[PDB]
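K.L.:
Sharing a structure below in structure tokens format, with a few things to ask.
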Amino acid sequence: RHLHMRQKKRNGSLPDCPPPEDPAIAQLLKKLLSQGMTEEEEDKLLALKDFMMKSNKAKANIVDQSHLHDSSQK
Amino acid sequence: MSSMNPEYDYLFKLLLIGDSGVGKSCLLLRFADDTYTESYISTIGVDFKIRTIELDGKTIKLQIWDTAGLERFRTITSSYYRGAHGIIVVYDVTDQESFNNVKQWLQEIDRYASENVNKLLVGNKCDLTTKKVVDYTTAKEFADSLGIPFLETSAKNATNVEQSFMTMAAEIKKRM
Ligand SMILES: Nc1nc2c(ncn2[C@@H]2O[C@H](COP(=O)(O)OP(=O)(O)OP(=O)(O)O)[C@@H](O)[C@H]2O)c(=O)[nH]1
């Protein structure tokens, strides 16, 4: 959501953009940008939005099953 | 009572462990020989250097051991930990995998080292700020979560290198 709003500011579709509201988002934004996140990678990340969201939700759902196999991971 | 060498009161065997390329040999060389070099020779088995230091007026002899970090020269059971007074776990602050494997190095300590051996997490290569991946807060949270002291360092620039080993020597004296 924050990145999508930054896209609107980047493409001239919004006047200006405030910093994220929850510090965990600013901490992540800081991490991403300080690691060399180019503006084109922000656009590409936003195109992968649906994939990353669905996939992250599915990865979490497997972690919700990792309690059933906690003994075999050792 | 026991015999006591006139030159040194305490013999503290230190040991360096961690993934390959984290800078264990560089840290050992920078501390015991004030030398650094870009030439990488993958350590095999064991190496050690002795450095004599002084803390709280006590002459402390440190025997610092550098173990091979590569997969091929490692084994499930290890007998280098046996008799170590303190163990430094090094990781490369520019490689998250070396930091992640710290969890796995710790369980080796709890299995083969002395039951209450001193531990110290060291984050070498702190000079590569443009390439660093772990946050100092990420490491501190993890080190404090286990109560192990921690010091980010750089064998290249001597940054905190001396202090890292001196801190463990002090911690061992504190333990005994
Ligand atoms: N920039 C930077 N590079 C370092 C530093 N320390 C080590 N290196 C680099 O990493 C390479 C390997 O360092 P080593 O100390 O041999 O790594 P190691 O932990 O001993 O690896 P093994 O001997 O295989 O266990 C060195 O040749 C340097 O190029 C450091 O403090 N800063």
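Structure method, as recorded: electron microscopy, 3.2 Å.
Placed from the backbone N, Cα and C atoms, the Cβ positions cover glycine too.
According to Swiss-Prot, the record shows the following:
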type	residues	note
BINDING	B:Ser20, B:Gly21, B:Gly23, B:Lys24, B:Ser25, B:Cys26, B:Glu38, B:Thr43, B:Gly69, B:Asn124, B:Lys125, B:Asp127, B:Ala155, B:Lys156	GTP binding site
BINDING	B:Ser25, B:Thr43, B:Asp66	Mg(2+) binding site
MUTAGEN	B:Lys49 to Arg	Promotes TLRs trafficking and TLRs-mediated signaling; when associated with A-61
MUTAGEN	B:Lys61 to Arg	Promotes TLRs trafficking and TLRs-mediated signaling; when associated with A-49
MUTAGEN	B:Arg74 to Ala	Abolished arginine GlcNAcylation; when associated with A-82 and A-111
MUTAGEN	B:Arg82 to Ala	Abolished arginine GlcNAcylation; when associated with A-74 and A-111. Abolished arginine GlcNAcylation; when associated with 72-A--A-74 and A-111
MUTAGEN	B:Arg111 to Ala	Abolished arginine GlcNAcylation; when associated with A-74 and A-82. Abolished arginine GlcNAcylation; when associated with 72-A--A-74 and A-82
MUTAGEN	B:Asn124 to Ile	Dominant negative mutant. Strongly reduces the levels of CASR present at the cell-surface
K.L.:
Based on Cα distances to B:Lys125 (GTP binding site), point out the closest of the recorded positions B:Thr43, B:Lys61, B:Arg82.
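P.N.:
Looking at Cα distances from B:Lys125 (GTP binding site), the smallest one goes to B:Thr43.
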K.L.:
Quick one: what's DSSP say for B:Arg111 (mutagenesis position), helix, strand or coil?
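P.N.:
Looking at the DSSP assignment, B:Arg111 (mutagenesis position) belongs to a helix.
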K.L.:
Within 10 Å of B:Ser25 (GTP binding site), Cα to Cα, which of the mutagenesis positions B:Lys61, B:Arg74, B:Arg82, B:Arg111, B:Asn124 are there?
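P.N.:
The mutagenesis positions passing the 10 Å Cα test: none.
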K.L.:
Write out, in the order they occur in the sequence, the residues of the chain not among B:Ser25, B:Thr43, B:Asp66 that have a C-beta within 8 Å of the mean position of the C-beta atoms of the recorded Mg(2+) site.
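P.N.:
Near the Mg(2+) site, beyond B:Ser25, B:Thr43, B:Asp66, sit B:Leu16, B:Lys24, B:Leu28, B:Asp47, B:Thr67, B:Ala68, B:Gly69.
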K.L.:
Measuring CA to CA, name the entry from the binding-site residues B:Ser20, B:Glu38, B:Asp66 that ends up nearest B:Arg111 (mutagenesis position).
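P.N.:
That would be B:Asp66, the closest of B:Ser20, B:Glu38, B:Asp66 to B:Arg111 (mutagenesis position).
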K.L.:
So if I take the recorded positions (B:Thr43, B:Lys61, B:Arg82) and measure from each Cβ to the nearest atom of ligand 1, which come out below 6 Å?
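P.N.:
If the test is a Cβ under 6 Å from any atom of ligand 1, the answer is B:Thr43.
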